[PDB]
Amino acid sequence: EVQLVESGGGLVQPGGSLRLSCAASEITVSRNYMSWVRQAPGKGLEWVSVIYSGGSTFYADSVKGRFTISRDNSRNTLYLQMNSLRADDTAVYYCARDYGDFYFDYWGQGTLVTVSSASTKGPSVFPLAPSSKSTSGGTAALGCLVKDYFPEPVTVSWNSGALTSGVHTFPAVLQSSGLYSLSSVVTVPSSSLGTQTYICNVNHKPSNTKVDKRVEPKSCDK
Amino acid sequence: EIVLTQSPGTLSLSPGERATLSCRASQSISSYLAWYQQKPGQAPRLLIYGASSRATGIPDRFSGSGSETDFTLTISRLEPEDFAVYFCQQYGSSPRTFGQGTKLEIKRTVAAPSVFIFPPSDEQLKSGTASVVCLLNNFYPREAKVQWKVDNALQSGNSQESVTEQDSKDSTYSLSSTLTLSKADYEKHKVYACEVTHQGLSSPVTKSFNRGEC
Amino acid sequence: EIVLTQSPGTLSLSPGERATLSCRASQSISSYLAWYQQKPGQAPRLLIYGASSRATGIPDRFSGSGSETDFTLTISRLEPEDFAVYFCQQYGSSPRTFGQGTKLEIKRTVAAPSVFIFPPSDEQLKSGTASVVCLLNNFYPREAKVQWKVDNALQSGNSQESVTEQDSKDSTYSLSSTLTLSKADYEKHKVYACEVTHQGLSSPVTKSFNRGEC
Amino acid sequence: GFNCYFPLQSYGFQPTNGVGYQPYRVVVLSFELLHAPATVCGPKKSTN
């Protein structure tokens, strides 16, 4: 029903700048209260700022002189701008409309932002071939491995999202090198393993790198 | 600012029962509190406001209450999808804030995992680094136990585990651990084993393979 | 801003004759145009000063003509070195602008394509996407038309094509086209064919192969 | 209705609540000096 398309997110080095934004599918951003909230793993969640329907502004003391909010009526798009972050600010920021006494009614899906002087790195993907043994049954598990990238997260998809059931994915994990690593697995019926070959589609959006790898039984008795 | 406190730090109830959640604050709110739900990888959803004003899209199973810095939410006839973290939101002043959060878990039954091993692939060795992963999927509870044995020696310090999240439909966990090796250590060592203990298993299960299997 | 129009769309003629390149502007001027040459992938070169003044590094075969709003370029005794595209820019004021370009082609004689179709490689089929490649070589006219047929059903609209510039040595052209489909769709039909229509042939020539032929 | 909000909101005071959210009555006094005679002055200047 009611949807808000988000944009922005990505890596920035300290001392830099970035402009974030999100848009409205149907709702009038110009005529309702709008606010940002930033959510960080292991640290919690916080309230950032807001614009009142009269255009007035109001912030949280933690980002004064460093954050600013506004709203462009020409494109019905809320905007957000950044000055001189801190490592603590590492978090996922969200756009959401609230009304009156601050029920945060409808939400966007959120977009991560990462700060570091470390540069971007493309991911590497290693597919996994199912064993001959797992084909002895109704269903079998097919998966792949993605690692040696920076930064998190990495979106994954199998057969361009055509399938829906049996897909399990793992959260990313820090390498001692500073990179991350993750994995995925999809469950499928046994009959088409020798007939249908399933291909995983990977998205490392912050580097905007895509890698596509196949999964085939091949032969493991060796 | 004003701080909120949530109890319990963890709540786990079985389906069909009635769960209860209570929140406390340093200074009163005068019945302006609110509850939000957020499943993992999803956006938060509004549930109930003030003492008892439930949201539009929420079923009657949800009900809260309270006044004077002590506030309680109770949910009847728990259903599997209801697993999530929950959040109370403050109204007393500017700035706003909201509490640490509460995670609720369902208990249905105990079931054994499925254990698999996967050898390092050719691209890994070409890169000069090899790694070994063992996968434990579809088990209950979260607290599964797994060990790695290298040439009959316990190499407890060179492996890293990874945890999934609760599948709502099935109510089972899954676990992955990775053994990381250097090329020379990989070639020098030959026999690789993993030992797993789980409550859903009648007996501990051990899986192993030889490097010579390629 | 003043806009130019170069005419005709393309220029196709044999060497040794006279060339005629016409240009029109939105707004009338007086001797405020020029000409620029470019052999593809090179540096554009300045041709003609004003309407009729020729640069010193440029032989006598060229001649430019201008008016209030109509302006035409003339070159005589066409030679192979002349095969290139031709551009108009305004040395008046607006501030300055340019034109859309026109290509000159040197004509010797008609030659039919060399057509060979090649099946997808093993790596492509392994990746889940299949494609079919048809190659046309050493043909004139450039207006060689290529179409794909699968199980004798026309599927020419599943391709993206590019054609090389003129071959200086052979006065001909070569074309690259690819017909690509998913592996399941590629398995749906049985025989794949490509149709080529050309002037040098008394009729279009078609080559084909069966999927089962590997 | 949905996205159709009634423009005002009630305060809904409760007594036992804390002081910060308790009702308060405010009076604002304004002084205006136009190019016109003054009509407000101070009383206390009398003596016997």
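By Swiss-Prot numbering, chain D shows 485-532, in order.
Determined via electron microscopy, 3.9 Å.
Using the three backbone atoms N, Cα and C, a Cβ is placed for every residue, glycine included.
In the three-state DSSP classification, D:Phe490 (mutagenesis position) falls within coil. Per Swiss-Prot, mutagenesis D:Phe490 to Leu is noted as: Increased resistance to neutralizing antibodies and human covalescent sera neutralization.
Annotation of the published mutagenesis D:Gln493 to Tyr in Swiss-Prot: Reduced host ACE2-binding affinity in vitro; the original residue is retained in the structure shown.
According to Swiss-Prot, the experimentally introduced change D:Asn501 to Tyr is described as follows: Increased binding affinity to human ACE2. In sequence order, no residues are near D:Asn501 (mutagenesis position), counting only same-chain partners six or more apart with C-beta under 8 A.
For the published mutagenesis D:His519 to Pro, Swiss-Prot gives the following note: Increased resistance to human covalescent sera neutralization. Counting only same-chain residues at least 6 apart in sequence, none has a Cβ under 8 Å from the Cβ of D:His519 (mutagenesis position). In the three-state DSSP scheme, D:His519 (mutagenesis position) falls into the coil class.
Cβ neighbour count for D:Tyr505 (variant position): 18 (other Cβ atoms within 10 Å of its Cβ, all protein chains included). Under natural variants, Swiss-Prot gives D:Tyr505 to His with this note: In strain: Omicron/BA.1, Omicron/BA.2, Omicron/BA.2.12.1, Omicron/BA.2.75, Omicron/BA.4, Omicron/BA.5, Omicron/BQ.1.1, Omicron/XBB.1.5, Omicron/EG.5.1.
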Neighbourhood of D:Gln493 (mutagenesis position) by C-beta distance under 8 A, where only residues 6 or more apart in the same chain count: none
Spatial separation of D:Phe490 (mutagenesis position) from D:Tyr505 (variant position) - C-alpha basis, Å: 23
Filtered mutagenesis positions - D:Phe490, D:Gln493, D:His519 - keeping only those with Cβ under 8 Å from chain B: none
Interface-proximal recorded positions, chain A, C-beta separation under 8 A, candidates D:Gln493, D:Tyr505, D:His519: D:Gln493
Assigned conformation of D:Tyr505 (variant position) - DSSP reduced to three states: helix
